[PDB]
Amino acid sequence: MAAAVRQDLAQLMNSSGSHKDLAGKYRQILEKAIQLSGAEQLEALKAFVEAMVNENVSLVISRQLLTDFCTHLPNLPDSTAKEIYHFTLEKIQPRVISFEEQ
Amino acid sequence: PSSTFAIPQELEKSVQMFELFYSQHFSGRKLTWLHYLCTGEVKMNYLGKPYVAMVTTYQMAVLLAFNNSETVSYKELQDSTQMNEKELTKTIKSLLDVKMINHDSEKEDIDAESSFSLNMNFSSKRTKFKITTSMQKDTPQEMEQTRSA
Amino acid sequence: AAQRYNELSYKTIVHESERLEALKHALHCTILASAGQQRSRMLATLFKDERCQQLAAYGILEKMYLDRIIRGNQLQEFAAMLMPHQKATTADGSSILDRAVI
Amino acid sequence: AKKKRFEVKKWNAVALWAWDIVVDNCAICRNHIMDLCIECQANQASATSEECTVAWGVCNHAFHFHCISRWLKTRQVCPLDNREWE
Ligand SMILES: [Zn+2]
Ligand SMILES: [Zn+2]
Ligand SMILES: [Zn+2]
């Protein structure tokens, strides 16, 4: 089944610890996996965007790491970047007031 | 100019969601932004009798800190907040002078930790006087400051 | 648009290709409509340009200048010189160019 | 224990005013955007507090008629709202 990579990053999200826990885990693991290639690349792009939606992940951690993500942006191909900008708009327009810079 | 506040979901749903319906309310009567109306009334059943009351802004963040962890360190926290520190001089004077607020440590430049204490205080110290709390200064003082203006 | 393109072609701060680009669009605005009076003044001002003599349709502006009824030959000449959006016959019979030629 | 631990308050600082829709005064000649101008004196229209002489429809660049028209006649690109002058 194709739910394996989603299950792995969901297991890395299943920690109910602090914001420092989830934030450090996803910073390091998806700085690793975003800079990979293929399905794990795509799902790491989606999972970092989805990890930066929270309010427990408070907003200028999300804003700052998305500024960092927009500097990592030329590492990505164009179509995966397109889908990133689609789903990232989909997470911004809830709190577009907070993420006008994004 | 005011500082940059995170504005959480309830704050969002109060105002921003309102902005959605506001378009429905006024189509063509545009918006000049005013956060000030953020409303809060708490009905809490911590103790047998639901109480409706009003309190300060910081511990709410602490409560959020508690839900997630015990503490929120100021380094990342400061990284996250970035308040515009125009008013800060007056703010600092008020926070230091009050000492009603249960805080970790009030230092001049940067407060290293903002994972504030529990509900230490009630309405007043004494009855004759020594009465003064909620945090008054912002409230009547504005004109007091504004008189020059 | 004729005064726009022409007096942008007369300024000297812009690149030379962009000057003659504004000039050739002023010649487009010469031929595509028929002459209004200040329009015709700007067309005769275009007629005094050697750079317009460098343009392809200076014979068309010449026949505009000599008050000549345009025959189908030079009509089809500058019709070869148009852009296809400027070749718009939008249910008016003959084109905006051609109705203005009439 | 937990009876008053500092949750949502009303809080007010200074925000506004006057607003930041601009909306501007028909700037070619600039009688006030409430004021009836000279060009609306022989006209004498019921004019809005943001309509000195303003029609931003399809005509879209409508200021004080002969003054916006004098900014129109010497070169027909009248660029403040960028159309022909009313
Ligand atoms: Zn008047
Ligand atoms: Zn007038
Ligand atoms: Zn007006």
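Following Swiss-Prot, chain B residues are numbered 523-671, in order.
This entry, so its header tells us, was determined using electron microscopy, 6.5 Å.
Placed from the backbone N, Cα and C atoms, the Cβ positions cover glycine too.
Listed features, source Swiss-Prot:
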type	residues	note
MUTAGEN	B:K621 to R	No effect on conjugation with NEDD8
MUTAGEN	B:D660 to K	Activates UBE2R2-mediated ubiquitin chain extension in the absence of neddylation; when associated with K-664 and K-675
MUTAGEN	B:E664 to K	Activates UBE2R2-mediated ubiquitin chain extension in the absence of neddylation; when associated with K-660 and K-675
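Here the features listed in Swiss-Prot are painted onto the structure.
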| residue | record | contacts (Cβ under 8 Å, 6+ apart) |
| --- | --- | --- |
| B:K621 | mutagenesis position | none |
| B:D660 | mutagenesis position | B:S616 |
| B:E664 | mutagenesis position | none |
